[PDB]
Amino acid sequence: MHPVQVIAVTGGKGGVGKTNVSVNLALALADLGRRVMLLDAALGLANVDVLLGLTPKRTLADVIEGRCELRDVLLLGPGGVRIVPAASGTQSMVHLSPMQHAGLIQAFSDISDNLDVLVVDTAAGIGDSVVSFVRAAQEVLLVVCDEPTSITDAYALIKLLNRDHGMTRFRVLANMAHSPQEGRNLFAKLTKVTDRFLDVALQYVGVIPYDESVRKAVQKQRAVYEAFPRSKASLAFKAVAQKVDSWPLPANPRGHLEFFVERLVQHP
Amino acid sequence: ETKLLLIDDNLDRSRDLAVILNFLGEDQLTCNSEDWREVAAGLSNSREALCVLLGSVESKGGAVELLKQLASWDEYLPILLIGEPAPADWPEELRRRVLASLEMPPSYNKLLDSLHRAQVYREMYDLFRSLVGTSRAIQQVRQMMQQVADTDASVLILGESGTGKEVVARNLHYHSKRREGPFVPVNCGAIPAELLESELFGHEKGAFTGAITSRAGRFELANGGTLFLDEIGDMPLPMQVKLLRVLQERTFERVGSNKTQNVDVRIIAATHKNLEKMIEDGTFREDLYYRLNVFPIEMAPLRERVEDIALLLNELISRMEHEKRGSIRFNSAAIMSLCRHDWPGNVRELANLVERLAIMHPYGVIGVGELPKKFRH
Amino acid sequence: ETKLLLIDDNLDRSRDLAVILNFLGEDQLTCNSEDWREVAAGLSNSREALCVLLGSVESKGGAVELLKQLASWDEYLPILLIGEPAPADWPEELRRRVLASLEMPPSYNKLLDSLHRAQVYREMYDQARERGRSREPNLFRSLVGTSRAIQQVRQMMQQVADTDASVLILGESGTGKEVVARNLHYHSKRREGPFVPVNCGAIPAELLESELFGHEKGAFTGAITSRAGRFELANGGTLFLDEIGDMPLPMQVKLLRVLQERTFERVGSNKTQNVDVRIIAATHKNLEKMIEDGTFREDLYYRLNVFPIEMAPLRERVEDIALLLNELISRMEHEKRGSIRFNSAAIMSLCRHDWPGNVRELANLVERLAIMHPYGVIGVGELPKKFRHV
Ligand SMILES: Nc1ncnc2c1ncn2[C@@H]1O[C@H](COP(=O)(O)OP(=O)(O)CP(=O)(O)O)[C@@H](O)[C@H]1O
Ligand SMILES: [Mg+2]
């Protein structure tokens, strides 16, 4: 028994590689030796199963519609990572009430085997589902690219969270950067904007290089960590995962709704 | 707790006072001028003697010498005469300890005014590590916590935003009989109004359009411990009514269920809003207010405890040694500049500033220009 | 001018009680079980005998003959037992003429509370000369004071106690209307009937119909059971409507129908039910001003205000604070929850306070001071800053 670390991968801007970061970070953390569960919070449109080549028989639409419980929709994905699949264009998953998000987050407490890693792949945008899944996670990892639109969207998400929920600690990961100096400069620009308007704490995690092996892996419907384990992107993901494993574990519950409050209450 | 010494060789008046103090609920030991040393030897220390009630003395030398060896016994031990007029020729050196001159039979009013004055002079003459500081406000808070932590009572922590109410609540819980129980925090301003009832009480398999499983609420999570309701002022009125009903009856029901469950929890509520004005405007319930206000603890803003900032800085840096995100040190000019700040959101901004400069410049030293903005002027 | 009678055959107990009463500054005539009449004749008339403190009896006969002889001396003379629990050897109707049993040695607060209880007994049951029925004490528990307002409240409660009529209690929030309702209920013809309190402001406005009148199967979404309302639970008893002023107009019409026609309807039901209940309404709003504001029913107001009890704020009866502190502290001692003592300065400072939420504020402050300063003397310095005054 131990507290479970929950990582929300977000960034607001679409097409920045949130799903790739989620999947590859999950496989890398499983490689270091943790029991990892990956949740596809893109509830209306599923991409984790597409990138990993999985064809789930039961998805979360079956859980919400009540045909099955939450345990029997788990899939054993690559590297031992257990996947919670989402629906793809199901009318009962396009938009859910905050009560339904609360119920789904609370129902995850039935799982008591993962080794303090639960990676949550939020959808694009700053909508209600994204905010609900980010606020429920201990760590918030923002994937940003070196474009004005991505910086603006990340700043908007940070400003929303800080203004309306008081969040102040954010992790930033650069993706599709053509040089380490590009990632450093991107972090510098994001921090410049945030310091100019806000008072929040941004921590640089690392950089994932632009690598065409990722594109080949997506075309093959497999993960770049397992399809091309010796590529630059795979090594960057391994380094980031080593950095992520060194993050401090949660110790005290907060007042709002969050994943696995049971383990955060009884253990201390 | 504290004993009283009555020194009188007049047995009739000695018995008179002895029954009076016994009636008045005051602990005392009967003494005379020749056996009081043995009684004094029976005392644990000089502190346990609140005062001495001096009466007629027949020992050699008189009352003047008698005060001498009590003075040698203790200089801080006050003296009051029983059934003797105020002196007019006794030495002046001893008149800083004659608090009052009572007459037999004594009166209820002046006896307690005499006893109150004795407590004041004794106070004048002479372990919450998480809360650090040296201001009068912080030690008053620590004393109030010491007084309330050992009893089962509803505590309400009043102050401003980011003043450190959760720390006070945790210290109260850890120094109580419920130390081995859980600590369940509930923030009413971080949960939507429609979710608060389901979060506090729980729900069954089907209670609403999103309930997909049966789970325990935070009252059941706090069974055998304390439930810390932060930001109680923004709780909706219907939820206020239901919370009052649960607190009164000691029983609650899950949403969508008809089974009554009992939970024994300690309520520690926190507020930054002026509740009394909210009852005046009808946005808060007065009955719930007086159920939660059995013991209020008022925290003081950091701008009113400015001499304490350096100790807070050292404490905050200290805890980062345990939660492993680095370390950082400060300069005297930087500390003085921080002390000269308004600080709205006192401890929250102090911790945010420390975390921000720790992640920004790790293992560094902070000068006046090292501060980011609006902190030096 | 008023005097007590201490009748006890133990010389030491007589002496130390006597000196205690002299310490409190209370007049007394010490007596025994054989010569009390000889010294009792010195006083003018039986009225100045406030009460008798009777201890142990080791003389000829039992305590019954002494009780009868004392009753012959004056029928309205309260008796206080000192260090002797009441014996279970008299009829239940003949076991209730004493007011309190004081543990030896008596506590200051409990002694003063018992003396005030005797004074309340004497000031109304003696001079009445009207009640041919056997006297019923204990009807005034939380009503302690020497103000004009509290005596008027006591007179109204005595008027209404023997009559089954609808009562309207007017007073600010926190004055203690529930205890007055309970005192009226338990000392009327409803003593064996249920007492059902309902706070209109607590139930949501959309559920007040179902809560007050009940509902049957499938009355509304969520009605899985046929829960019966408060009025039927109060059948043969009393229903206490608190803050009736926020109850909406259709509910007011149905309440007047219950009051006059004695009929009401459940939710989802097509039959009329008859219940015999007594309605004691409580509010803190000016009902007249609501009538000219078009919010309260005028006919309902006339129907209810036939026996009004106006409970004054504590800020208008400040000289009763000492007695209220004695009652609160006495209960707190009886429940083994500690004790506190004030000096004159603290009491005067409290008397100069505005007191919003009068008696609940007083009790909350007493509990807070018990937690803060247990077994110590409370002065102005040890009171909270909002209570300090110059
Ligand atoms: N470092 C990198 N190098 C090369 N291609 C990369 C890359 N990171 C992401 N991509 C490409 O970006 C595209 C989208 O990736 P992904 O699906 O993970 O993004 P995303 O999940 O943010 C979109 P949405 O939020 O709309 O679901 C894919 O073509 C992927 O291969
Ligand atoms: Mg995606």
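Just so it is clear, chain C uses Swiss-Prot numbers, and the residues here are 4-393, in order.
Placed from the backbone N, Cα and C atoms, the Cβ positions cover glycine too.
Record note (Swiss-Prot), mutagenesis C:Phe26 to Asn: Almost complete loss of biofilm formation. The unchanged residue is displayed. In this chain, no residue six or more apart from C:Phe26 (mutagenesis position) has a CB-CB distance below 8 Å.
Note: C:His119 (mutagenesis position) has non-local neighbours C:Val147, C:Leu326, C:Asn329, i.e. same-chain residues 6+ apart with C-beta under 8 A of its own C-beta. Here Swiss-Prot notes a mutagenesis experiment, C:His119 to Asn, with the remark: About 50% loss of biofilm formation.
What Swiss-Prot lists as 3',3'-c-di-GMP binding site is C:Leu142, C:186-189, C:330-341. Counting only same-chain residues at least 6 apart in sequence, those with a Cβ under 8 Å from the Cβ of C:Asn186 (mutagenesis position) are C:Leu142, C:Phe143, C:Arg144, C:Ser145, C:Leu146, C:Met160. In the three-state DSSP reading, C:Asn186 (mutagenesis position) counts as helix.
Per Swiss-Prot, mutagenesis C:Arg144 to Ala is noted as: Almost complete loss of biofilm formation. Over all protein chains present, the Cβ of C:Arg144 (mutagenesis position) has 14 other Cβ atoms lying within 10 Å.
Summarising the annotation, Swiss-Prot assigns ADP binding site to C:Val147, C:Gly177, C:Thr178, C:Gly179, C:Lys180, C:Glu181, C:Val182, C:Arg334, C:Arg363. The Cβ neighbour count for C:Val182 (ADP binding site), using a 10 Å radius and every protein chain shown, is 14.
Around the Cβ of C:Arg185 (mutagenesis position), a 10 Å sphere holds 17 further Cβ atoms from the protein chains shown. Experimental mutagenesis at this site is recorded by Swiss-Prot as C:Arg185 to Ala, annotated: Almost complete loss of biofilm formation.
As a published mutagenesis entry, C:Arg185 to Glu appears in Swiss-Prot alongside the note: More than 75% repressed pel transcription.
What Swiss-Prot says about the mutagenesis result for C:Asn186 to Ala is this: More than 75% repressed pel transcription.
The annotation that Swiss-Prot gives for the mutagenesis experiment C:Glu330 to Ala reads: More than 75% repressed pel transcription. The C-beta environment of C:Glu330 (mutagenesis position), restricted to residues of the same chain at least 6 apart in sequence and closer than 8 Å, consists of C:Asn112, C:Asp116, C:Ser145, C:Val147.
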Largest inter-residue Cα distance among C:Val147, C:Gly177, C:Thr178, C:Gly179, C:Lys180, C:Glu181, C:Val182, C:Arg334, C:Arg363 [record-listed ADP binders, Å]: 19
Rounded Cα separation (Å) that holds between C:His337 (3',3'-c-di-GMP binding site) and C:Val182 (ADP binding site): 19
Recorded positions (C:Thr178, C:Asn186, C:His188, C:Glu330, C:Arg363) in Cβ proximity to chain B, threshold under 8 Å: C:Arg363
Among C:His188, C:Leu331, C:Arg334, C:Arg340, which are recorded as binding-site residues, the nearest neighbour of C:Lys180 (ADP binding site) by Cα: C:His188
Cβ contacts of C:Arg363 (ADP binding site) (under 8 Å, same chain, 6 or more positions away): C:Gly177
Protein Cβ atoms within 10 Å of C:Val147 (ADP binding site), excluding its own: 20
Neighbour tally for C:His188 (3',3'-c-di-GMP binding site), based on other Cβ positions within 10 Å of its Cβ: 24
Neighbour-count leader, CB within 10 A, binding-site residues: C:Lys180, C:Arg334, C:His337, C:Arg340: C:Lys180
